[PDB]
Amino acid sequence: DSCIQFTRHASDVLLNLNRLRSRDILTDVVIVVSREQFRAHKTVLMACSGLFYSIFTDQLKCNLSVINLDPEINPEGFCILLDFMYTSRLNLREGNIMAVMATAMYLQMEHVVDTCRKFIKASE
Amino acid sequence: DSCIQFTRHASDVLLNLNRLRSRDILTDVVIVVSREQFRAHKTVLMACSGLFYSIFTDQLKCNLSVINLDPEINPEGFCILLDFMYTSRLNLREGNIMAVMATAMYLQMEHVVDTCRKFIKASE
Amino acid sequence: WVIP
Amino acid sequence: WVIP
Ligand SMILES: O=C1Cc2cc(Nc3nc(Cl)ncc3Br)ccc2N1
Ligand SMILES: O=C1Cc2cc(Nc3nc(Cl)ncc3Br)ccc2N1
Ligand SMILES: [Cl-]
Ligand SMILES: [Cl-]
């Protein structure tokens, strides 16, 4: 086509989606990770995670307001990944890299899994 | 912070949101523009438009499944802008620039209004 | 704005 | 991935 493109548009949209998350506006699901609860937008979760994409395209699960993750999932690892989904920034540290990678594998977040594997290979 | 960032994340999220729109997945509102209807995600509309942000943060309107736009709004101008919201690409042409600018002013999409004004000033 |  |  003969379209023009606004370079910063995708980043501006994500920034605004994160502002809605921070003010709890139009969040439509709670993700339960053991004793912790995380409110989010189903669409953003599906856009970032192969697991949430499969969950919310299911004709029964698409209507659930609460999703319980596997008990092996670490709430901090999930929190770091939820922040990444809404910001593109990943808080990857020596103390959390194993939990973050395990959570990204479960959530099916291929690019996060890839950088975790590379950072782990560099430290061995 | 000491975060790393995935450059393509925001663009990949928006691409996936557009795929959900194309398959009509988790769309939660209909925008009526005269005889035409457009299905969309409330969060994406709010993230792109000052008008939709004001509409869906209103305690009564946040719950509406149908929003009727002003009758002066052109359905093609709206369609072009809805496509821009989900893709960052604007199909701006000599034949549609006036309708697109008028629609972007009503929707409160400042960057679109700015490029329309510049393209119009160049042709005079 | 750019030519994509 | 980059240093932002
Ligand atoms: O690593 C990742 C990230 C991700 C996101 C989605 N999400 C969607 N995929 C498609 Cl094709 N359409 C709409 C949506 Br929402 C699917 C798989 C994966 N794997
Ligand atoms: O030209 C534009 C585009 C736009 C988008 C929003 N959307 C939001 N703004 C804020 Cl501050 N927080 C959350 C959201 Br969603 C508000 C105003 C405008 N004007
Ligand atoms: Cl990823
Ligand atoms: Cl804009």
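Quick note: numbers on chain B are straight from Swiss-Prot, i.e. 6-129, in order.
This deposition comes from X-ray crystallography, 1.8 Å.
The backbone N, Cα and C atoms fix where each Cβ goes, and this holds for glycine too.
With DSSP classes pooled into helix, strand and coil, the tally for the domain 'BTB' (B:32-99) is 30 helix, 15 strand, 23 coil. Marked as domain 'BTB' by Swiss-Prot on the basis of sequence analysis: B:32-99.
Among the mutagenesis experiments that Swiss-Prot reports, B:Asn21 to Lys is described with the note: Abolishes interaction with NCOR2 and HDAC2, no effect on interaction with CTBP1 and transcriptional autoinhibition; when associated with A-116 and 376-Q--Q-379. The Cβ of B:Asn21 (mutagenesis position) has 16 neighbouring Cβ atoms from other residues within 10 Å, across all protein chains displayed.
Under mutagenesis, Swiss-Prot gives B:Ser59 to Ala with this note: Abolished ubiquitination by the SCF(FBXL17) complex. Same-chain residues at least 6 positions away in sequence with a Cβ under 8 Å from that of B:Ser59 (mutagenesis position) are, in sequence order, B:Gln113.
Listed in Swiss-Prot is the mutagenesis experiment B:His116 to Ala, annotated as follows: Abolishes interaction with NCOR2 and HDAC2, no effect on interaction with CTBP1 and transcriptional autoinhibition; when associated with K-21 and 376-Q--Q-379. Around B:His116 (mutagenesis position), there are no C-beta neighbours below 8 angstroms that are at least 6 residues distant in the chain.
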Within reach of chain A, those mutagenesis positions of B:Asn21, B:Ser59, B:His116, CB-CB under 8 Å: B:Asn21, B:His116
